[PDB]
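Everything on this sheet refers to the single structure shown next.
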Amino acid sequence: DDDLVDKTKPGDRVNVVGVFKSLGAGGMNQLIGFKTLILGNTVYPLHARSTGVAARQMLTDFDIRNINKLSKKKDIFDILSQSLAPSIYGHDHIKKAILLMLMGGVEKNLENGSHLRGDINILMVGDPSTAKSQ
Amino acid sequence: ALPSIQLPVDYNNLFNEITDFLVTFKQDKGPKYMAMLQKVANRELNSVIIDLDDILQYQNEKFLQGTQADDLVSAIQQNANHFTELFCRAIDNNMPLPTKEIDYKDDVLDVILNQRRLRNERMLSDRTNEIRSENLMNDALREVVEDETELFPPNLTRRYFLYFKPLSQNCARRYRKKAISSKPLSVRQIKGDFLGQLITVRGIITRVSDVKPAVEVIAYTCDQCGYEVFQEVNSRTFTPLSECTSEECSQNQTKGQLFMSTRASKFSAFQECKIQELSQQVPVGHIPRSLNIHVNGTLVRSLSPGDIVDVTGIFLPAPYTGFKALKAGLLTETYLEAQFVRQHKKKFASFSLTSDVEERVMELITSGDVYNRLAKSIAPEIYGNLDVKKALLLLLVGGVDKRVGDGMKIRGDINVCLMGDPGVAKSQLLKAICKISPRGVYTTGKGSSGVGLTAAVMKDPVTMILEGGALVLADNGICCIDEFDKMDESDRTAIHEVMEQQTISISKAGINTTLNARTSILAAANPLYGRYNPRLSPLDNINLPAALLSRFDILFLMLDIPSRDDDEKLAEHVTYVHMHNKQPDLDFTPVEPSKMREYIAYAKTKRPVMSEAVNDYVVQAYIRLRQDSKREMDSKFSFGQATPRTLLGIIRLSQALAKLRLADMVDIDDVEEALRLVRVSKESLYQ
Ligand SMILES: Nc1ncnc2c1ncn2[C@@H]1O[C@H](COP(=O)(O)OP(=O)(O)O)[C@@H](O)[C@H]1O
């Protein structure tokens, strides 16, 4: 319908809530009619494992007050570094960059020039069974 | 049944006030558009251009001097389709008609409308004679003649056309009014509520069709009653009509039998194309759509494919639905009608005005040290490589040619290759060159195959043509090419076929064409594994044969020697990039590209001619080159052979070097600059 045109690209996972309605004269005029559809609808895109947006997570004032209480410290980079190895021993300086890639850096596109790339790309190498697939 | 609605929009006094504005305008000798209409009456022009600003200037003018004007900007802005002919019939009220005796060679269209003007009046002169001869102030006597005679309609004999023009924000900046028609809007921003409005879109011209005439009205000769029947068609298809529809063939036993005619019908120029989205305001996970735009009349043959253009027009549906079973009952398929073209990146070889041009060009000329200022200005966002930028400035020139006549041409094209890896950031310049330069297509290695960048054959839509590729597109322009080392080997063969000019041979399944291409080539390949081994030779760290290197007149090398003193300026260079958004400081001001290309395009129309003293200087200088090149004959740091094509380039170069003097003054210092860029381009591998 009107305010609901084009909320989805083809290839996502979306919940649809509406009414299952069958219209049309089912072949009794003059081999099967009664084709069906669903109208009166609301559209809700939902997060996949590997597709689409997951940024619908809310933030309360109770939430951000904890963040503002958190950011007033001096060593939280260490705690966030040690946090991301829940079941993996070691690899301290590796985890530090994994914070920073999700930060993504800053982007400043030049005036009538070109963009300057801001993100960070990392390859690792090591012997097998050493938390590479972990 | 079928009620009625009143609305504040009037048709009566708007027609009255639009007559006055069409007459009373003096600001921009006598009246503006009547002198234009006299120029239309001079029978030498086909278009009528109407702004919105002089309207708004008049609408400012009437309120400040008189009581009240009806609003007319937002009046046209709403519906905009009824304002075509209701405005244009007021034009035919006032006309300096006999303003020039007709030329015998003027127009075959002109001799027909002169008849229908005269045949109207001679038929008008007959009926007023009979009525006064049968009597029982003369305005009613005139009025009886008005309704008792079939005539030609005034819509049938027009000969001119009218295009509207949107208002800029500039006068709207002074007085804010309904400036909603002129915003850079997207196809995604086209909601289905903007139908009938006047809009402004932009994008990329893609899949341009061909121009073919569109039939509008058809004449029909009676051959018995001697009338002419006229049928107006606004549908997609139509039908021929019956045996006759006269008033005199009517009420009679034997009706006629008709047939149409060609020379008496009215046609129209017709061609359409599609516009792809600008690919900058697209959301983060979307694919760009397209849109159909019909073009009619004068504005045809003005839109090359693959450009950046501002299209303004009015938004109308077309009666069409998709599949038969999928029809929900009222499905409206839309389009846009073109009204005005404003192109970004104004194309060269299309201007002749010089006065307001040299209002800024002479200030560039009188700035002093212009030639060194230019290569500083093209893509200044890297550090160093000034001589490298200087040769690319000369690549932007090109622009020389000669045919001996009943013979061969010579191509005035420059083909500079780039070698080196990787921290020089060559692709920063590769995107920059095809960006400023008009007709610039950025290409990669594998993303076009051997059939991609050349033409292809597909089934034509509504209007079996040869659909071309990027090099077919980027003719009379510069192609930016990445990773020539990883092309197909058949794709290499086409590139050798461009080094002889205009040649693209095809021997496929049904195609034998040899199409033409005025293209220009920039290439940049990377060296071998490792980086700069002096134990390795030239052509040892190169993955291409030297016959291809013989086709390259100019070659560079991108060294990277880590030197202690070169870093600190470059470190201050790159850190200043993120401190601001502009590099130079207190010593230089950059040239904006729009003013830059106009000085280029004016320099493209010079054609300097050589002299005899410069003939003497080059010959023995080529004996300098021919002698010392053929004393090594080795696979050492020096390259093997010296072609006569080297002399073919350097004569062409100093010819192109003379073009930036704009003076036809081929001199000794003209050639003195040309020899310096040869010896430094080669053999920079010494450090
Ligand atoms: N430092 C470590 N701490 C805990 N577990 C580890 C550690 N190193 C390796 N592992 C174990 O290694 C396994 C993952 O093997 P991995 O090295 O990721 O695969 P591959 O080398 O084939 O990519 C996990 O099951 C994990 O239990």
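In chain B, numbers come from Swiss-Prot; the residues present are 4-31, 59-166, 177-503, 506-729, in order.
In case you wondered, yes, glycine gets a Cβ from its N, Cα and C as well.
Listed in sequence order, B:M459, B:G460, B:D461, B:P462, B:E525, B:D527 are the same-chain residues at least 6 apart in sequence whose CB falls under 8 Å from the CB of B:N568 (ATP 1 binding site). Annotated ATP 1 binding site per Swiss-Prot: B:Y423, B:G463, B:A465, B:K466, B:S467, B:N568, in sequence order.
The ATP 2 binding site annotation in Swiss-Prot covers B:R593, B:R687 and is backed by similarity to another entry. Note on B:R593 (ATP 2 binding site): other Cβ atoms within 10 Å of its Cβ, all shown chains, come to 17.
Quoting Swiss-Prot on the mutagenesis of B:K466 to A: Loss of MCM2-7 complex helicase activity. The Cβ of B:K466 (mutagenesis position) has 20 other Cβ atoms within 10 Å, all protein chains considered.
Sequence-distant contacts of B:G463 (ATP 1 binding site), defined as residues of its own chain at least six apart whose C-beta falls under 8 angstroms from its C-beta, comprise B:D602. Other Cβ atoms within 10 Å of the Cβ of B:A465 (ATP 1 binding site), summed over all protein chains shown, number 12. Cβ neighbour count for B:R687 (ATP 2 binding site) (all protein chains, 10 Å cutoff from its Cβ): 13. For the recorded site, B:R593 (ATP 2 binding site), the DSSP three-state label reads helix. For B:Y423 (ATP 1 binding site), the same-chain residues 6+ apart in sequence whose C-beta sits under 8 angstroms from its C-beta are B:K611, B:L612, B:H615, B:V616. Distance between Cα atoms for B:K466 (mutagenesis position) and B:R593 (ATP 2 binding site): 22 Å, as a whole number. Close to B:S467 (ATP 1 binding site) in the fold, though at least 6 residues off in sequence, lie B:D524, B:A566, each with a CB less than 8 Å from its CB.
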